[PDB]
Amino acid sequence: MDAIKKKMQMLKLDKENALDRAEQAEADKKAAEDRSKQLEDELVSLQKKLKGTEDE
Amino acid sequence: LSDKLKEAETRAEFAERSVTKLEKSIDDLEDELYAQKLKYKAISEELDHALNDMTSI
(Lines of atoms letter the chains of each structure in order from A and count residues from 1; the text may use other names and numbers.)
(Lines give C-alpha, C1' and ligand atoms only; values in the text may rest on other atoms or scores of the structure.)
Protein backbone atom coordinates (compact mmCIF):
# COMPACT_ATOMS: atom_id res chain seq x y z
CA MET A 1 0.00 0.00 0.00
CA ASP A 2 2.06 2.92 1.29
CA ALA A 3 5.17 0.88 0.53
CA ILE A 4 3.89 0.33 -3.01
CA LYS A 5 3.44 4.09 -3.41
CA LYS A 6 6.95 4.96 -2.30
CA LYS A 7 8.55 2.08 -4.20
CA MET A 8 6.87 3.13 -7.41
CA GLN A 9 7.99 6.73 -6.78
CA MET A 10 11.61 5.59 -6.31
CA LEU A 11 11.27 3.58 -9.53
CA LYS A 12 9.97 6.70 -11.31
CA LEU A 13 13.10 8.41 -10.00
CA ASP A 14 15.34 5.61 -11.27
CA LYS A 15 13.75 5.96 -14.72
CA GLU A 16 14.34 9.71 -14.74
CA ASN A 17 17.98 9.06 -13.73
CA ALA A 18 18.32 6.58 -16.60
CA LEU A 19 16.93 9.12 -19.06
CA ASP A 20 19.29 11.70 -17.53
CA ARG A 21 22.32 9.48 -18.19
CA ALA A 22 21.06 8.87 -21.73
CA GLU A 23 20.67 12.63 -22.28
CA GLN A 24 24.16 13.32 -20.92
CA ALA A 25 25.62 10.69 -23.25
CA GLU A 26 23.68 12.17 -26.18
CA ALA A 27 24.86 15.70 -25.35
CA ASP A 28 28.49 14.58 -25.21
CA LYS A 29 27.90 12.72 -28.48
CA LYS A 30 26.49 15.88 -30.09
CA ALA A 31 29.55 17.83 -28.92
CA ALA A 32 31.87 15.18 -30.36
CA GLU A 33 29.89 15.20 -33.61
CA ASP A 34 30.15 18.98 -33.91
CA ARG A 35 33.90 18.69 -33.37
CA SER A 36 34.05 15.97 -36.04
CA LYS A 37 32.17 18.12 -38.58
CA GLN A 38 34.41 21.10 -37.87
CA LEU A 39 37.50 18.90 -38.22
CA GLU A 40 36.27 17.37 -41.50
CA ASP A 41 35.51 20.82 -42.92
CA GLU A 42 38.93 22.12 -41.92
CA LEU A 43 40.46 18.92 -43.34
CA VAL A 44 38.91 19.33 -46.79
CA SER A 45 39.73 23.05 -46.74
CA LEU A 46 43.32 22.22 -45.88
CA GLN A 47 43.58 19.55 -48.58
CA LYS A 48 42.47 21.87 -51.38
CA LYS A 49 44.47 24.83 -50.04
CA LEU A 50 47.50 22.51 -49.95
CA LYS A 51 46.79 21.46 -53.54
CA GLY A 52 46.61 25.11 -54.58
CA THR A 53 49.85 25.99 -52.80
CA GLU A 54 51.46 23.00 -54.53
CA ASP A 55 50.21 24.26 -57.90
CA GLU A 56 51.66 27.70 -57.14
CA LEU B 1 -55.77 -17.32 35.99
CA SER B 2 -53.60 -15.37 38.44
CA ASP B 3 -50.91 -18.05 38.19
CA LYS B 4 -51.13 -18.06 34.39
CA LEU B 5 -50.95 -14.25 34.25
CA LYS B 6 -47.84 -14.20 36.44
CA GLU B 7 -46.16 -16.80 34.22
CA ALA B 8 -47.16 -14.80 31.13
CA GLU B 9 -45.71 -11.60 32.56
CA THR B 10 -42.43 -13.33 33.42
CA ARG B 11 -42.04 -14.73 29.90
CA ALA B 12 -43.00 -11.38 28.34
CA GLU B 13 -40.33 -9.64 30.43
CA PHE B 14 -37.80 -12.27 29.33
CA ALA B 15 -38.67 -11.59 25.69
CA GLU B 16 -38.32 -7.83 26.26
CA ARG B 17 -34.85 -8.35 27.72
CA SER B 18 -34.03 -10.49 24.67
CA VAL B 19 -35.14 -7.86 22.14
CA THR B 20 -33.15 -5.17 23.97
CA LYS B 21 -29.97 -7.28 24.00
CA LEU B 22 -30.39 -8.09 20.31
CA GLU B 23 -30.83 -4.39 19.51
CA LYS B 24 -27.53 -3.53 21.18
CA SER B 25 -25.85 -6.47 19.42
CA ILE B 26 -27.06 -5.38 15.98
CA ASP B 27 -26.09 -1.74 16.61
CA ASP B 28 -22.55 -2.82 17.51
CA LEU B 29 -22.23 -5.15 14.53
CA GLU B 30 -23.47 -2.38 12.24
CA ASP B 31 -20.89 0.07 13.57
CA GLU B 32 -18.04 -2.42 13.17
CA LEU B 33 -19.09 -3.12 9.59
CA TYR B 34 -19.39 0.60 8.82
CA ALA B 35 -15.79 1.10 9.93
CA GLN B 36 -14.53 -1.87 7.92
CA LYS B 37 -16.44 -0.78 4.79
CA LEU B 38 -15.01 2.74 5.09
CA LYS B 39 -11.55 1.17 5.33
CA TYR B 40 -12.23 -0.85 2.16
CA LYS B 41 -13.48 2.20 0.25
CA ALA B 42 -10.39 4.17 1.30
CA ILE B 43 -8.19 1.28 0.15
CA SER B 44 -9.94 1.26 -3.23
CA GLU B 45 -9.63 5.03 -3.73
CA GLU B 46 -5.94 4.96 -2.80
CA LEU B 47 -5.44 2.06 -5.22
CA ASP B 48 -7.06 4.13 -7.98
CA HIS B 49 -4.69 6.99 -7.14
CA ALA B 50 -1.76 4.58 -7.32
CA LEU B 51 -2.95 3.28 -10.68
CA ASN B 52 -3.05 6.79 -12.10
CA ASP B 53 0.44 7.42 -10.68
CA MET B 54 1.84 4.40 -12.56
CA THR B 55 -0.02 5.40 -15.73
CA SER B 56 1.52 8.89 -15.40
CA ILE B 57 4.95 7.45 -16.24
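Using Swiss-Prot numbers, chain B covers 228-284, in order.
Method on record in the header is electron microscopy, 4.8 Å.
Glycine too: its Cβ is placed from the backbone N, Cα and C atoms.
B:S283 (mutagenesis position) falls within neither a helix nor a strand when secondary structure is assigned with DSSP, and so counts as coil. Swiss-Prot gives this note for the published mutagenesis B:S283 to A: Loss of phosphorylation and decreased formation of actin stress fibers.
As a published mutagenesis entry, B:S283 to E appears in Swiss-Prot alongside the note: Increased formation of actin stress fibers. There are 8 other Cβ atoms within 10 Å of the Cβ belonging to B:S283 (mutagenesis position).
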